[PDB]
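Dropping a structure here in structure tokens format, bear with me for questions.
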Amino acid sequence: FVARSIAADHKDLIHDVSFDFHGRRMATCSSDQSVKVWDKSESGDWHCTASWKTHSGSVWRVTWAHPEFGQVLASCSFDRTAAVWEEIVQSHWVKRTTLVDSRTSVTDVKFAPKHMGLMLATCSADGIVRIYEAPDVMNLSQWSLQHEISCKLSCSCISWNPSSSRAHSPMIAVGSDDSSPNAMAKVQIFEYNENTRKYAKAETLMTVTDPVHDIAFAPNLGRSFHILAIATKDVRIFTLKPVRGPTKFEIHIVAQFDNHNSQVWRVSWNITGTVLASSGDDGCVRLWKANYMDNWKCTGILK
Amino acid sequence: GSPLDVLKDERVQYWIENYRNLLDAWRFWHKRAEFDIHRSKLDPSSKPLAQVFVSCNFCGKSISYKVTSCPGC
Amino acid sequence: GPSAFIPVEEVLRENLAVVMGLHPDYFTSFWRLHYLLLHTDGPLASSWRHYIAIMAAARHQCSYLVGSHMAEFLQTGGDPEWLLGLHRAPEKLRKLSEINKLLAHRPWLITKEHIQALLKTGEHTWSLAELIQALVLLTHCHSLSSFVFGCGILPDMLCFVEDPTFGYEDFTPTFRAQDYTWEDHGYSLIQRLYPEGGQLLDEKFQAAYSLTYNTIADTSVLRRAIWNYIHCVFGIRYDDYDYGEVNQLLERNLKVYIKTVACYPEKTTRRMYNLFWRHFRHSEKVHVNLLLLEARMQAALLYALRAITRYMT
Ligand SMILES: [Zn+2]
């Protein structure tokens, strides 16, 4: 493995980088209140294409949407809002809407899987998470609010479940962050209940007490169960098997990795969903893979 | 350099049409295309070929002047 | 002629749009506001905006705006079946009629409980960005409905209203004027929830507030009188103004005219129009009958924004 340093030309901390659907574009954001888009070239070089200002607060998580709807982005910032920026044909990015409903700063925003239309979820610091929908696909300005859930605790991360089957109802994971010495769980699972058309309470991870800092669902591609990842002070991987109200689950723990000797900040899966990645305060990136017998082991250390 | 009275004659159009047909016999397609560019830029009266335009299924009207969205409705 | 109240010769010397053309700046600003509100893409659909305009104009019985608006609602993909009545309307605007009541008749009963019930979880819910457009639309349409009768412009409904015998009450928890003002407090909130709407409203408000009056026996005192009197009609009391000048600066004919226009605009008549200030020019009677919509809109917006601000505090 080799590295290629890229001139960020930012004025503050970069928070997230997200990749395009086809892997040729990537978007960056920072607490300097801006968003930049880089595209790869013929000689594998990266150069900037757009450097416009988006919000008036520190810009957190920035995501890409499926190009079936066009080249449409999203973002959240210290401004208690959320945007649905779009690129139109020289070309430039123009705003389409601004969802302003939360009294506290919005932390994370994640697009839904394709097979349920165009949706958008945002978690707020006060503990409210809300799902939006845009039934009129061709104009990304008629956004509507469909559901609202209360988490009874601060919200820090959100992750959708990409299971494309019709035997899995949609489900969303909520990552808490409160550090108050009162124990209690952090991660919770919310499951759609199409019988009643509302999101219910499915399961709650009781074995998680330390602050959760990032969360992620594993791509399925054919798997018959669900795999979860959690970015606590350690790295944990969970397995959830539905038994044939919400469905009843079986929660097992597979990995209890603690060779970062630090606080784990991020987690990220692959496309085929067989290798995991994570970064901690130590400063390097680890890769974990299964040794064909439900026995994970480290397969590289990138720094 | 023809003022718009000579070009309207039934004779001055027949020669151009017959030359174009002769060019068709040559199978000199691209030469004919270039000559058509020339004639069109030097003779406003000529109306180009009549071809197909596609039409929407809901509006019912033409799309020829969101990009993905139709301009009708 | 466009109007049966103003002579055609006067209009020629100086379908209802041409009437407002005698004022250039305000014609431009109003046309800009109308274009952004009803035609540009935004949080709501075009059909819903036209329906909102319809329901906000079918409140003063303005059989001019409940016209073209339904005549252009159909040509925008709207449902023809909806015009049978609100009973045929979807259960998404049914929550809007109760607040449409007081936004045209009795503004002072608005409070947190009304907006909260509007922003209530269920199978048909609004967001902030998609109800702030609705309330601005309703206020704009009420103001236009007042002004059109204020110029008496010459070019079913009862099946569109709930309890159509409401009306406006004279008046007598007053609204203190310089406690929540537009130029300091409300502008920030409307701009945050609606950036372009705030700027266009701002331009309209200062453009209307820079017009002169010419014929006077200091064309500012009568302006302030006609500006604050309509405000205290609604409940906002400016403490600084000395209110003797209100009665001492406007003829009782002017007062009855402005009350008839702003309260029950269907009650104005040609005799009612001409009975005040016959020795003037009609643009002078237009610049006065044309600022009342602005004052009405200002008061309505201030009350609505005071109602909404308490919901977040
Ligand atoms: Zn069409």
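Quick note: numbers on chain C are straight from Swiss-Prot, i.e. 43-56, 78-218, 311-327, 335-379, 385-480, in order.
Every residue gets a Cβ built from N, Cα and C, even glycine.
As annotated in Swiss-Prot:
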type	residues	note
ACT_SITE	C:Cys125	active site, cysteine sulfenic acid (-SOH) intermediate
BINDING	C:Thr374, C:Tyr375, C:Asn376, C:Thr377, C:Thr386, C:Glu451	L-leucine binding site
MUTAGEN	C:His113 to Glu	No effect on the ability to inhibit the TORC1 signaling pathway; when associated with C-128
MUTAGEN	C:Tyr127 to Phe	Decreased alkylhydroperoxide reductase activity. No effect on the ability to inhibit the TORC1 signaling pathway
MUTAGEN	C:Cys314 to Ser	No effect on ability to decrease intracellular reactive oxygen species
MUTAGEN	C:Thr386 to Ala	Loss of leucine-binding. Constitutively interacts with the GATOR2 complex
MUTAGEN	C:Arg390 to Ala	Loss of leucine-binding. Promotes interaction with RNF167. Constitutively interacts with the GATOR2 complex
MUTAGEN	C:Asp407 to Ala	No effect on alkylhydroperoxide reductase activity. Loss of interaction with the GATOR2 complex. Unable to inhibit the TORC1 signaling pathway
MUTAGEN	C:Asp409 to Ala	No effect on the ability to inhibit the TORC1 signaling pathway; when associated with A-411 and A-415
MUTAGEN	C:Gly411 to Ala	No effect on the ability to inhibit the TORC1 signaling pathway; when associated with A-409 and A-415
MUTAGEN	C:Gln415 to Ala	No effect on the ability to inhibit the TORC1 signaling pathway; when associated with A-409 and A-411
MUTAGEN	C:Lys422 to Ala	No effect on the ability to inhibit the TORC1 signaling pathway; when associated with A-419 and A-426
MUTAGEN	C:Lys426 to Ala	No effect on the ability to inhibit the TORC1 signaling pathway; when associated with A-419 and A-422
MUTAGEN	C:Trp444 to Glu	Loss of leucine-binding
MUTAGEN	C:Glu451 to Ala	Decreased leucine-binding
MUTAGEN	C:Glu451 to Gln	Loss of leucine-binding. Constitutively interacts with the GATOR2 complex
Could you tally the C-beta atoms, other than its own, that fall within 10 angstroms of the C-beta of C:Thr386 (mutagenesis position)?
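Its Cβ has 11 other Cβ atoms within 10 Å.
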Determine, for the L-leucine site, the additional residues of the same chain whose CB lies within 8 Å of the mean position of the CB atoms of C:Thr374, C:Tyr375, C:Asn376, C:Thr377, C:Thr386, C:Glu451; present them in sequence order.
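For the L-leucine site, the extra neighbours are C:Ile378, C:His454.
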Need the DSSP three-state call for C:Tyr127 (mutagenesis position) to compare against my parser.
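In three-state terms, C:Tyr127 (mutagenesis position) counts as coil.
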Pop the Cα-Cα gap between C:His113 (mutagenesis position) and C:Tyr375 (L-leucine binding site) into the table, whole Å please.
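Given the Cα positions, C:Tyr375 (L-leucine binding site) is 35 Å from C:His113 (mutagenesis position).
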So which recorded positions are near C:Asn376 (L-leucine binding site), with CA atoms within 10 Å, out of C:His113, C:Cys125, C:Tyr127, C:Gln415, C:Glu451?
C:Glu451
In angstrom units, rounded to an integer, how far apart are the Cα atoms of the residue listed as 'active site, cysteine sulfenic acid (-SOH) intermediate' and C:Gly411 (mutagenesis position)?
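Here the two Cα atoms lie 35 Å apart.
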Given the recorded positions C:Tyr127, C:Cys314, C:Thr374, C:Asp407, C:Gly411, C:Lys422, which lie within 10 A of C:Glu451 (mutagenesis position) by CA-CA distance?
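Candidates kept after distance check: C:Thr374.
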Just to confirm: which same-chain residues, 6+ apart in sequence, have a Cβ under 8 Å from the Cβ of C:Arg390 (mutagenesis position)?
C:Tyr375, C:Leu458
Which number gives the other C-beta atoms within 10 angstroms of the C-beta of C:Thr377 (L-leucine binding site), all protein chains shown included?
11
Checking the mutagenesis positions C:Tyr127, C:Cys314, C:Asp409, C:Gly411, C:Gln415, C:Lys426, which are within 10 Å of C:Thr374 (L-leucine binding site) at the Cα level?
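Passing the 10 Å Cα cut: none.
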Counting only residues 6+ apart in the same chain, whose Cβ is under 8 Å from the Cβ of C:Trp444 (mutagenesis position)?
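The list for C:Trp444 (mutagenesis position) reads C:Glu418, C:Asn420, C:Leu421, C:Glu451, C:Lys452, given in order along the sequence.
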Can you tell me how far the Cα of C:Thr386 (mutagenesis position) sits from the Cα of C:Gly411 (mutagenesis position), in Å?
18
Measuring Cα to Cα, how many Å separate C:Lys422 (mutagenesis position) from C:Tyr127 (mutagenesis position)?
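About 26 Å separate the Cα atoms of these two residues.
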Neighbour count, 10 Å Cβ-Cβ cut-off, for C:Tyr127 (mutagenesis position): what number do you get?
17
